[PDB]
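Participant: One structure, as structure tokens, below. Some questions next.
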Amino acid sequence: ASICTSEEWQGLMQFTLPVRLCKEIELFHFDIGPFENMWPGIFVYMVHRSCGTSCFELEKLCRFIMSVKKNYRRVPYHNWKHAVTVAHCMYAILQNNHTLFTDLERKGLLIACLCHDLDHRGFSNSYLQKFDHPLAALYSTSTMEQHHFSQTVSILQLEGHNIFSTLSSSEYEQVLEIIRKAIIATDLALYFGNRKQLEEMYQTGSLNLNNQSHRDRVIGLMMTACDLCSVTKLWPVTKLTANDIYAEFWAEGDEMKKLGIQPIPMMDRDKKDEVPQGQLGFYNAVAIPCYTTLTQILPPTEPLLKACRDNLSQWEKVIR
Ligand SMILES: CCOc1ccccc1-c1ccc(-c2nc3ccncc3c(O)c2C#N)cc1
Ligand SMILES: [Mg+2]
Ligand SMILES: [Zn+2]
């Protein structure tokens, strides 16, 4: 794994954060998009507010963040901006439900959100598994997700990067399991089963947050809520993000075509006309149920569902 220069992390320590952004960052609709130079700084701020000013030794934290940034590729969608967008959505969830989660979970989840797509190559799990890529031989299921977690550990086991070193033997193992389960939950393939089980546990009153399996499941749905949060931003932001998702999906579809294989419509740039109906189906089948279940379990997350419904109405306006 790549190591950040000393200039990078030292520049991060002195980073302030405009006072006008302090109130803005707490809101679910917050789009980091216009503050590029501030993103690593935005992450420090979020960790300090949620976990406390002395949770991690500033040196190691700033080293970790800048090295996490350096290991993200210059892909159109699954890049550094995506990692920070996802961590910000988690920050907002955690702030709005602060005491339902422990100090370890809050630090584990923020770190996992930032690391969740580490070293993403611009390719899906279906692609890598179809074209027998080495990563697909090393990890049978949740291919990239298993690699993203492996990349997290590689950054942790770097000189002066171990942000969890002050925890106990027990706690370090706990935080690493929280991170692993959270990163694996970002594999959309696992989501459908997860969401169905939670809807069942909620509608029958059996859901219990103290039950570790039920807990891991709620945490899993939170990771999904964060990973898909572009659908919860203001319409022009959601639109702009859709261009980046497509830029990546269509570059994948192009590689498949060169190998004489027809990609699914979302990865086919010749099928752009079906983008509005494709977005519509995704909202109806994935996004809406995700936020609906999340709102039932964690009511202060309701603005995510409202913003997703608002965007569903927008795609509906595009179709007509
Ligand atoms: C998958 C997660 O990516 C996202 C993550 C976050 C937000 C949106 C998305 C998202 C990407 C592509 C599409 C999409 N585009 C299509 C284009 C043409 N024809 C069929 C299509 C289609 O069926 C689908 C589907 N679903 C839908 C949703
Ligand atoms: Mg991912
Ligand atoms: Zn992601």
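Swiss-Prot numbering applies to chain A: residues 714-1033, in that order.
Technique stated in the header: X-ray crystallography, 2.2 Å.
Each Cβ is built from the backbone N, Cα and C atoms, and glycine gets one as well.
I grabbed these lines from Swiss-Prot:
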| type | residues | note |
| --- | --- | --- |
| ACT_SITE | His791 | active site, proton donor |
| BINDING | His791, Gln992 | 3',5'-cyclic GMP binding site |
| BINDING | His795, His829, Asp830, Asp940 | divalent metal cation 1 binding site |
| BINDING | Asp830 | divalent metal cation 2 binding site |
| MUTAGEN | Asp830 to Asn | Reduces activity 1000-fold |
| MUTAGEN | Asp830 to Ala | Loss of activity and of zinc binding |
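Thinking about packing and proximity, how do these listed features fit into the structure?
Facilitator: Under 8 Å, Cβ to Cβ, and six or more positions away along its own chain, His791 (active site, proton donor) finds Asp830, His833, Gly835, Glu961.
Neighbour count (other Cβ atoms within 10 Å of the Cβ, all protein chains): 24 for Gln992 (3',5'-cyclic GMP binding site).
The 10 Å shell around the Cβ of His829 (divalent metal cation 1 binding site) contains 29 further Cβ atoms across the protein chains shown.
Reduced to three states, the DSSP call for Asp830 (mutagenesis position) is coil.
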Participant: Which one, from the recorded positions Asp830, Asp940, has the smallest tally of other C-beta atoms lying within 10 Å of its C-beta?
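Facilitator: So among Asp830, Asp940, the recorded positions given, the one with the fewest Cβ atoms within 10 Å is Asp940.
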Participant: Cβ within 8 Å of the divalent metal cation 1 site centroid (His795, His829, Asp830, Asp940 excluded): which residues?
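Facilitator: Filtered neighbour residues, in order: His791, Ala796, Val799, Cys826, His833, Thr899, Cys939.
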Participant: Of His795, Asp830, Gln992, the recorded positions listed, which put a C-beta under 6 Å from ligand 2? Please answer none if none do.
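Facilitator: Near ligand 2, sequence order: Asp830.
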Participant: Go through the recorded positions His795, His829, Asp830, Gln992 and pull out the ones with a Cβ less than 6 angstroms from some atom of ligand 1.
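Facilitator: List returned for ligand 1: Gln992.
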Participant: I'd like the number of other C-beta atoms within 10 A of the C-beta of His795 (divalent metal cation 1 binding site), please.
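Facilitator: If we count other Cβ atoms within 10 Å of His795 (divalent metal cation 1 binding site), we arrive at 22.
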Participant: Let me know the DSSP-derived helix, strand or coil state of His791 (active site, proton donor), please.
Facilitator: coil
